[PDB]
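Have a look at the structure below before the remarks.
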Amino acid sequence: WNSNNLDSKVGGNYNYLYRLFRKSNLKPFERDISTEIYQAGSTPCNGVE
Amino acid sequence: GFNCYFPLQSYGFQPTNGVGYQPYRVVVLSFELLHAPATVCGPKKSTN
Amino acid sequence: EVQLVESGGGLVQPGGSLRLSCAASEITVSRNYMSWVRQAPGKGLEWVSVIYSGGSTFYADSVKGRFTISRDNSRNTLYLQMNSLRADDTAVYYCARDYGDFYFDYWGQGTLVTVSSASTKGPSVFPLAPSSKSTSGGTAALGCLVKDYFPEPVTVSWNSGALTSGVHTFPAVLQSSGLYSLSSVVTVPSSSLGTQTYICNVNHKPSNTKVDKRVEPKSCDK
Amino acid sequence: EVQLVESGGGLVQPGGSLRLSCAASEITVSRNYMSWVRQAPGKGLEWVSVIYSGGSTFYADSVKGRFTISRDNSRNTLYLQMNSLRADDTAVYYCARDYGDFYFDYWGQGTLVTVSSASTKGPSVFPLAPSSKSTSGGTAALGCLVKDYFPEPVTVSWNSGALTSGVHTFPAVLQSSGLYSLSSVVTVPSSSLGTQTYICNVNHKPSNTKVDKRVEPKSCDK
Amino acid sequence: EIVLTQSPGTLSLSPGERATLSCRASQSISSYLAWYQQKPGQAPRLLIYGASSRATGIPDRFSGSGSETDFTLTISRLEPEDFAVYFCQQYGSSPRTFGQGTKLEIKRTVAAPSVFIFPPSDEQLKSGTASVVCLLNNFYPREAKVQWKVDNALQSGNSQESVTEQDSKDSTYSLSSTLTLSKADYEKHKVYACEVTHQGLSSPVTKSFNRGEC
Amino acid sequence: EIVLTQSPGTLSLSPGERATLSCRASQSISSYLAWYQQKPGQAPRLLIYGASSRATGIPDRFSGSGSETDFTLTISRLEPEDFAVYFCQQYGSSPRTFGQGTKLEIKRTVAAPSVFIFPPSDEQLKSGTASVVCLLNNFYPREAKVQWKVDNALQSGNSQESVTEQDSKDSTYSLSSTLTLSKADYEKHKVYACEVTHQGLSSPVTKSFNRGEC
């Protein structure tokens, strides 16, 4: 159901987040909450964005 | 002669030859199961 | 910096097949979103397809049952395969990495693809000798003519690209015969015209035909 | 007596297909073991495949599911199709018959097979003017240059092969430019140098280009 | 799908000023739009995302804005290289798409062309076809005027023109036209002239030659 | 896969003597090799059945020898018709393979080259690339060494060379070599020379010319 009147803000509600990168798809009902920095090339991230 | 070949060819075997080309004895066993009386059965089974 | 080497492109007849591809200089194709977009003159630009980092696929309805995308990890090379084109698909296709909400961040230079039952044809090049009059000054213009080929485009170079300034080239134009035609011109200082002779190097890649022609003042008072 | 006559072969870009054929003069093909082998220069022969008299076939491991073989008993002709032609396979291929365990007894004239992304290019001819030292004696050595062509080979001839004497043609060479070249020399008496008319014919089959250049005494002081 | 609209269809501003570009869509995007730049013969480059998130490699002169299907981009202190076509990209649904595009042009000053003629070469006649080209290079604006005159007659229907692209460093155009002839018509006709009018010229200029000049 | 090795690399001998062609395989077999002949540019011809059985179309001078892993080919009373290359193939099983080849040369007597150097043609110089041509004729040994010298500076590494097979009539050879450079580089130096070293000469012979000599 719709949540506008309950989750929208004029200044912008920025609390809701979604995962975007991963080497493989999640299996059914499998939960990933990892926050490790995603490395796109050969350069290591070392936890720095 | 030319373009006239014997259908068969001989083998040649010497003790010095390698294992791959050494002669081998081959036996093939096949089993038949028809709507017919059984003639081949297993070995003896007995208890005192 | 970040570079993507492209490959493929060329002529195919209708009802055929072709495999296109592009590679990564430094970036991990396996670990980021990859997509094709096809750009055609006079018709605009369009979005084609994409592979998500999880390997999932997703297309545009215009090429379903006719296009397919994949990715080979063994050579870090993105690939692309074609079934039964249409004349409308005539366009230049590009490889580019996007991230997340689809900023198309880095791009390759693009590679044209042409569909027609017409067969390939090699180009013919006609050089142009500069006039004696144009030597009266600081600089003079030297050029050549390439025509009667199929299909577009034709890459040109002068002195194997050693020069950088003064090079002007013209876009190709359709012949009523169905072939194309184009031209080029390079600007150089006046002193070496009677000393240095400049040679143009021509590439018709879709036919993989190269022609090299010179440009010399000779004598035009005649 | 028994002869094998083949045809076909040639050059197609990588990823192409090619079918070959060969016919036999007297041996029926139907009741005989027939095989295919190829020769790459400086690398030698190589097995490809063969057909047994029972109609069965077998091939090398490197070409399994890729190289095909067939026959037409009605015409005493051997048929071979090749698909997915790759790099460095450019070579001459032969048809061959055995007796006993693959004794290739009779051989055809061999057929060239070529693969490269490059296209066909006709040759260029530059004559050499003889020197005064070269004419010292009853006869003189005259020649000309042939270069910037692809693919090999090229035929050099006079009067369509009538002379066959006093001619030295040197082996071909592949250039780093991707084209081929060669050279040829002919010997003529030093007196006829000014009277007999010299014409050289250059024939390049894959370009179907026939080149004719005169050979004249000219001079070095000019 | 959702369609986007771009205005103006053409925008031309002089250097040092401030250019403005606005985009409109049938259904809202909620400030997810993006701008890309593509010079001719070059790959497109990312500029700015959403309302105001500029790209990393872009200077501060670039700035966009908008919300609710109406979105605007403004660029200050225009510089010569900034000539290109520009593109807005959609975010509202799958599939994606992006608009027709906008071309921006610079105006600096008007300058006359250089006019040259080039006769058909020997290989052309050997092929059985001859052609004549007249070249007009390094002029401003694009709209140059040229005519062909054959034996004092106006042969307006047997010629084809060709256009270059704007040189960024100089901000001038160039034009080529080709007169195409048959061998018999080439040999029968002797005097060939071209008439050119241009704003950077004080007066119209005419160039001509005779076939007998070889 | 079983690999063969033909030995020696080349065979150089006079006619009328005996020939000896040795071959080795990776894995030991029993009488499962053969011989194949080829005069260059022709159809390869089958020589010897098994290790020692000779084909009917082949004279008696040939003889083959084989072992578990060493195998040698012998021909006596060498004749001109015999000048060719020689190959080994396995009629055993693996599936079948072959060898690397060996060339037979018929020797009469040593002959020095005929050396003549020819300047580039006008067409070459017009095209912006210049080349120098040196020609060696009717020489034996084939091991004739040719080198280029420009302004007395060695530049033998700017060439690609090929040498013809044996001349049946004269028992000699001819070589083709080309020294090619750009027009500016060709103009950089003044004199061009070529050095030829051969056994039939008491010393290497050099021919030269000046660029200004046209």
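Numbering, chain A: per Swiss-Prot, residues 436-484 in sequence.
Recorded method for this deposit: electron microscopy, 3.9 Å.
Each Cβ is built from the backbone N, Cα and C atoms, and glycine gets one as well.
Annotated features, as they stand in Swiss-Prot:
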MUTAGEN   A:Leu452 to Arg  Increased resistance to neutralizing antibodies. Decreases HLA binding to NF9 epitope. Increased binding affinity to human ACE2
MUTAGEN   A:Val483 to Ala  Increased resistance to neutralizing antibodies
MUTAGEN   A:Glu484 to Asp  Increased replication in human TMEM106B overexpressing cells
VARIANT   A:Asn440 to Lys  In strain: Omicron/BA.1, Omicron/BA.2, Omicron/BA.2.12.1, Omicron/BA.2.75, Omicron/BA.4, Omicron/BA.5, Omicron/BQ.1.1, Omicron/XBB.1.5, Omicron/EG.5.1
VARIANT   A:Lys444 to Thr  In strain: Omicron/BQ.1.1
VARIANT   A:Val445 to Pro  In strain: Omicron/XBB.1.5, Omicron/EG.5.1
VARIANT   A:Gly446 to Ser  In strain: Omicron/BA.1, Omicron/BA.2.75, Omicron/XBB.1.5, Omicron/EG.5.1
VARIANT   A:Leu452 to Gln  In strain: Omicron/BA.2.12.1
VARIANT   A:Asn460 to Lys  In strain: Omicron/BA.2.75, Omicron/BQ.1.1, Omicron/XBB.1.5, Omicron/EG.5.1
VARIANT   A:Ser477 to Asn  In strain: 20A.EU2, Iota/B.1.526, Omicron/BA.1, Omicron/BA.2, Omicron/BA.2.12.1, Omicron/BA.2.75, Omicron/BA.4, Omicron/BA.5, Omicron/BQ.1.1, Omicron/XBB.1.5, Omicron/EG.5.1
VARIANT   A:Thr478 to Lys  In strain: Delta/B.1.617.2, Omicron/BA.1, Omicron/BA.2, Omicron/BA.2.12.1, Omicron/BA.2.75, Omicron/BA.4, Omicron/BA.5, Omicron/BQ.1.1, Omicron/XBB.1.5, Omicron/EG.5.1
VARIANT   A:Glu484 to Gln  In strain: Kappa/B.1.617.1
VARIANT   A:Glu484 to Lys  In strain: Beta/B.1.351, Eta/B.1.525, Theta/P.3, Iota/B.1.526, B.1.1.318, Gamma/P.1, Zeta/P.2 and Mu/B.1.621; May enhance affinity to human ACE2 receptor
VARIANT   A:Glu484 to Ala  In strain: Omicron/BA.1, Omicron/BA.2, Omicron/BA.2.12.1, Omicron/BA.2.75, Omicron/BA.4, Omicron/BA.5, Omicron/BQ.1.1, Omicron/XBB.1.5, Omicron/EG.5.1
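Shown are the variant positions A:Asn440, A:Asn460, A:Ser477, A:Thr478; the one with the most C-beta atoms within 10 angstroms of its own C-beta is A:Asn460. Of all Cβ atoms in the shown protein chains, 8 besides its own fall within 10 Å of the Cβ of A:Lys444 (variant position). Ranking the recorded positions A:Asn460, A:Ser477, A:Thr478, A:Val483 by Cα distance from A:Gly446 (variant position) puts A:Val483 first. Among the recorded positions A:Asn440, A:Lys444, A:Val445, A:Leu452, A:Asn460, not one has a Cα within 10 Å of the Cα of A:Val483 (mutagenesis position).
Nearest Cα neighbour of A:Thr478 (variant position) among the listed recorded positions (A:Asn440, A:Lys444, A:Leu452, A:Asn460, A:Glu484): A:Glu484. A simple way to gauge crowding: the CB of A:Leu452 (mutagenesis position) has 6 other CB atoms within 10 angstroms, across all the protein chains here. Look at A:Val483 (mutagenesis position): DSSP puts it in coil. Cβ neighbours of A:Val445 (variant position) (same chain, under 8 Å, six or more residues apart in sequence): none. Between A:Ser477 (variant position) and A:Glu484 (mutagenesis position), the C-alpha separation comes to 14 Å. Taken residue by residue with DSSP, A:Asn460 (variant position) is part of neither helix nor strand, so it is coil. In sequence order, A:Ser477 are the variant positions among A:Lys444, A:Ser477, A:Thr478 whose C-beta falls under 8 Å from a C-beta of chain C. Taking the C-alpha atom of A:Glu484 (mutagenesis position) as reference, the shortest distance to any of the recorded positions A:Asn440, A:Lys444, A:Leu452, A:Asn460 belongs to A:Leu452.
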